[PDB]
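Asks: Let me give you the structure first, and then I'll get to my questions.
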2 protein chains.
Amino acid sequence: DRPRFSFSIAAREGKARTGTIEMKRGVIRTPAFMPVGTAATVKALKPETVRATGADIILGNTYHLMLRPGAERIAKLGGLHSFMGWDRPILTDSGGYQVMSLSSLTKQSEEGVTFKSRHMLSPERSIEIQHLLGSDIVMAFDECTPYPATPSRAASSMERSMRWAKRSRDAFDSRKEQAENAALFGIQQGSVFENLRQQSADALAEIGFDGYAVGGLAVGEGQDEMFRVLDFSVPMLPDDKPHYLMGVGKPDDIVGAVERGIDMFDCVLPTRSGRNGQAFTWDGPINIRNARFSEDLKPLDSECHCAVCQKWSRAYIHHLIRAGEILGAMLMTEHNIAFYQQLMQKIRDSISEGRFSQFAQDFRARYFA
Amino acid sequence: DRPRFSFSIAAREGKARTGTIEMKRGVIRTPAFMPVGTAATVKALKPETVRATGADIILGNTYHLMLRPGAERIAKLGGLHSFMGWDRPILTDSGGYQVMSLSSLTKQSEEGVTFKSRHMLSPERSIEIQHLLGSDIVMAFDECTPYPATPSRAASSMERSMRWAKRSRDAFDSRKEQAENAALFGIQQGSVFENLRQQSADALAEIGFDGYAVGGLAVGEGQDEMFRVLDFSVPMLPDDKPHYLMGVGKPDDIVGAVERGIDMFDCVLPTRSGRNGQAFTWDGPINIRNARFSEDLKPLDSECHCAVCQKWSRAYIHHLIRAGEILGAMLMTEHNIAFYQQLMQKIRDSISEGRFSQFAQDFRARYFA
Ligand SMILES: CNc1nc2cc3nc[nH]c(=O)c3cc2[nH]1
Ligand SMILES: CNc1nc2cc3nc[nH]c(=O)c3cc2[nH]1
Ligand SMILES: [Cl-]
Ligand SMILES: [Cl-]
Ligand SMILES: [Zn+2]
Ligand SMILES: [Zn+2]
C-alpha cells in the first residue's frame, strides 16, 4: 500500500524540481496544479472530467462547506470524497483566508477569528473541520498579512501565525486517525521582508511539517515583487519537502515560480475566468465573447488535446457564452483546466529532460508575442 | 444506406403503436421523447450525455437561433448538427410558436407574422430557416390557436393554418436538397371542436405529409380535455404515418397520449424543471431543495440506471441546487432526461409484449400513490 506521505524528487534543473508525492488516496505528480473545488464541486465539471484533464489532486475550499452543509454533516454523510465523488487526494484550506475576504464582520484575537457569514474559527477548530471533511493534506491555520505591511505589523502578524502553526501541529497530532492518514503543511509569512521570512521558515522547520507553503503573496504586490520575494524565501524552506505557493496563478506566474523552487499551485483563474469567457491558449489568453470569434471554426487552441478542442469551435463557444448557456461554462472550464494541466505536464517533462530553462523562454516568447 | 424517411409499425395494442422511423442520420424508436435544444444546446448537457440517456432525436428550437447567430450564419458554419456536435436527427420547430410567446410586438397577416425580438416570419421563410439549419424533420409553419377559442375564431385560425400548410409543402418541395434529405410534418388545428379537427385532418391528408402533429393542445385546457380531444382527433390522421403531440408533457400525459395513438413528444419539463430542483421518480416528482433531502444518501430514484443515480446522493444534489452550483443543473437534467427515456423504453417494450395497458395502470398507481 502507498504510505501516508512520501515526497521524492526524480529530477532537478537549477531550483526547479520534478517528482511525486505518494499518499494513501493516490500519487501526485509535481510540479502540480490543483483545480479549486468551491462548495464541494469544481465548478461546472463532474469529477471524472476533472480527472480526464490530468488533475491528480484538487483543493477543497472549507469556508462555504463549514457553513453549509456543515463539516459535521459532511462527516455524517461519509466525508467530502464520497459526497462529491472524487476519490483522489484533496488538499483543504484552513477556512480563514475566505473568512477574512467573504464574511460580513470579523473580530481577531489570539484565540482565532470570530465572524458573521457568529462563529469562532481557531486553529483547533480549523484542523477539526478539515478532519471531519476527510482532508488528505491539511493546512495550518494562519493569517495572510495584507500588502503592503509595515515591518512592525508584518512581524506581529507572522509571530501570531507561527504560534498558530504550533497549535495546528498539536491539534493534528492529537487525533490519531488524522495523524496516521493525512499530512499537515505549514505556511511561511513575513510579507516582503527577508529577515521575517527567515524567522518564519526557522519556526516552521522547528515545529516540523510534511510540506511548506509560501503564504502572503499574490495579494496585490505584482509579479516582479512576488518573484523577488520567492528568490530568497523558497531556499529557506526544507529542500526535501514540497513547496506550495498559495493562490498562484497565471501561466507565467506558475512558470517563474517553478524556476524558483515551487512544487504546488492552486488558483481560481482557469475556472472563474473560463466562466467569464477567457480561454487560455499557447498564444496567450483570448476573450471568446469578442465578435472576432463569431465565425471562427478553429478550436479554442490549435494544439490542445482536450475534448473541447477535439469537438467544438470557437464560434460555437462564443455563441454559448454570449447566450448565457450552461454548456458554455462547462466547455470553457474543461478546456482551461486541461490547458493548465498540459502546462504542468510540459514543465514536468522539460525538467525531467534538463530543458526547462529553454521551455520557459519558449513559453514566454510565444505566450506574450 | 438508410432512406430519407420510413416509418414502420412493429407492434400494436389498442390505439398504441411501437416501431421505428428510419432517416439518413439515424433510427428513431417510437414512441419517442425529444429533449429540447434551445439556442443550439440541450441545456446543461453535452450531446454525448444526451445520447447516453437514450435519446435518438432532439428538437431544435429555431426562434433564438434565427436571431443569433442567425440561420445564414449557422449554414455558413456547416449547419446545426456540426455546430452543436449532434450527428443524429433533429426535428426543428417553425419558429412561430415562440415568436408569439417571446417577442415584444407581433403583427399577424395572411403573409405571416412580423415581430420585434423587426422581422417577417412567413411559411416560406420558416421552411428556408429550417433548411439553412439542416433540419431532418421540418415543421410546417402554423398558428397555435389560443385556448379557449370560439368556434368562429378556431375555424378562421385553422383555415389560415391549412393555407399555410400548403405554402409550407410547396416551399419544402421547391428546394431539391431539402426534399431529398429531410421530411416535412403538417400540424392539425381546430381547438377542441371535432368538426374543425376533421376538416383540418382532411386538408392535411390532401396536401400530404411525412408525419402529422396534433397542434393546439397543452395550452391551458388541462389533461381531461386534452385526452377528450385526442380521443377523436388522432384517429382522423393517417394511421401509417407518425403522430406527434407538440409540447407534451408530464409523464402521465405521455402515457395517456400513447394510449390514444401518439408516437412522438417534446417538452421542456425535464430540462427546465430539473434546473429548478424537480426530479422525476417512479414514485412521482420530488423537489430536491426540500430540507428532507439534506441527509438522504439514496439516489434521486431507487431503480434509475442513469449515471447520476449510480454516483451521487440526494443529499449532494440538494446541496448543489441550494448553493446555485452549475453541477446541480447538470446532474438534475441528466437524470430527468434519462428518466424520460426510461419511461419511453418501458412504453415501447410493454407495447411490443402486449402488456401496455397493464403498464399504464401500474405506472399510474405507483406514480400517484
Ligand atoms: C489569490 N491569492 C492568494 N490566495 C491565498 C491564500 C492564502 N491562504 C492562506 N495563507 C496565505 O497567506 C494565503 C495567501 C494567498 N494569496
Ligand atoms: C407547451 N405546449 C405546447 N407547445 C406547443 C407548440 C406548438 N407548435 C406549433 N403549433 C402548435 O399548435 C403547438 C402547440 C403547443 N403546445
Ligand atoms: Cl471557481
Ligand atoms: Cl430547457
Ligand atoms: Zn482545449
Ligand atoms: Zn437517475
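To match Swiss-Prot, the residue numbers of chain A are left as they are there, and the shown ones run 10-126, 132-383.
For this deposited structure, the header notes the method as X-ray crystallography, 1.2 Å.
Cβ atoms here come from the backbone N, Cα and C positions, even for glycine.
What Swiss-Prot shows for this protein is this:
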- A:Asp102, A:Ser103, A:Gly104, A:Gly105, A:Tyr106, A:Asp156, A:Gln203, A:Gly230: substrate binding site (BINDING)
- A:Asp102: active site, proton acceptor (ACT_SITE)
- A:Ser103 to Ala: Strongly reduces activity (MUTAGEN)
- A:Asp156 to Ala: Abolishes catalytic activity (MUTAGEN)
- A:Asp280 to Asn: Abolishes catalytic activity (MUTAGEN)
- A:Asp280: active site, nucleophile (ACT_SITE)
- A:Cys318, A:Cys320, A:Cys323, A:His349: Zn(2+) binding site (BINDING)
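Relative to the rest of the structure, where do these features sit?
Replies: In this view, A:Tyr106 (substrate binding site) is surrounded by 22 other Cβ atoms within 10 Å of its Cβ, with every protein chain counted.
All protein chains shown were included, and the count of other CB atoms within 10 Å of the CB of A:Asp102 (substrate binding site) stands at 23.
For A:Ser103 (mutagenesis position), the number of other Cβ atoms no farther than 10 Å from its own Cβ, over all displayed protein chains, is 25.
Taking Cβ-Cβ distances under 8 Å and a sequence separation of 6 or more, the neighbours of A:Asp156 (mutagenesis position) in its chain are A:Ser103, A:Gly105, A:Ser175, A:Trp178, A:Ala179, A:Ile201, A:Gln203, A:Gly229.
Contacts of A:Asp280 (mutagenesis position) defined by a Cβ separation under 8 A and a same-chain sequence distance of 6+ are given as A:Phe42, A:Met43, A:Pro44, A:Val45, A:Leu68, A:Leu100, A:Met260, A:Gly261, A:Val262, in order along the sequence.
Under the DSSP three-state reduction, A:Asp280 (mutagenesis position) is assigned to strand.
Within the same chain, residues at least 6 positions away in sequence whose Cβ sits under 8 Å from that of A:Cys318 (Zn(2+) binding site) are A:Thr295, A:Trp296, A:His349, A:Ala352, A:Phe353, A:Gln356.
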Asks: Consider each pair of residues in A:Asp102, A:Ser103, A:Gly104, A:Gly105, A:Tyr106, A:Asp156, A:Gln203, A:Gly230, all listed by the record as binding substrate, and report the largest Cα separation in Å as a whole number.
Replies: 17
Asks: Cβ-Cβ under 8 Å from A:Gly230 (substrate binding site), same chain, 6 or more residues apart: which ones?
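Replies: When sequence neighbours closer than 6 are ignored, A:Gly230 (substrate binding site) has A:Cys158, A:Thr159, A:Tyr161, A:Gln202, A:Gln203, A:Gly204, A:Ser205 within Cβ distance under 8 Å.
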Asks: Please report how many Å separate the Cα atom of A:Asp102 (substrate binding site) from that of A:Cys320 (Zn(2+) binding site), as a whole number.
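Replies: If we compare the Cα positions of A:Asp102 (substrate binding site) and A:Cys320 (Zn(2+) binding site), the gap is 29 Å.
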Asks: For the Zn(2+) site given as A:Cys318, A:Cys320, A:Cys323, A:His349, which other residues of the same chain have their Cβ within 8 Å of the site's Cβ centre?
Replies: A:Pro313, A:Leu314, A:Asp315, A:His319, A:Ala321, A:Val322, A:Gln324, A:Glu348, A:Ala352, A:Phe353
Asks: Where A:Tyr106 (substrate binding site) and A:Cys320 (Zn(2+) binding site) are concerned, what is their Cα separation in Å, rounded?
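Replies: Checking the Cα atoms of A:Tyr106 (substrate binding site) and A:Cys320 (Zn(2+) binding site) gives a distance of 32 Å.
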Asks: About how far apart, in whole Å, are the alpha carbons (Cα) of A:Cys320 (Zn(2+) binding site) and A:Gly104 (substrate binding site)?
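Replies: The Cα atom of A:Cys320 (Zn(2+) binding site) is 32 Å away from the Cα atom of A:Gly104 (substrate binding site).
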Asks: C-alpha of A:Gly104 (substrate binding site) to C-alpha of A:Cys323 (Zn(2+) binding site): distance in Å?
Replies: 36
Asks: Can you grab the distance between C-alpha atoms at A:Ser126 and A:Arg132 for me, in Å and as a whole number, given the 5 missing residues?
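Replies: Spanning 5 unmodelled residues, the Cα-Cα distance equals 7 Å.
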Asks: Return the count of C-beta atoms lying within 10 angstroms of the C-beta of A:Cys320 (Zn(2+) binding site), excluding that atom itself.
Replies: 23
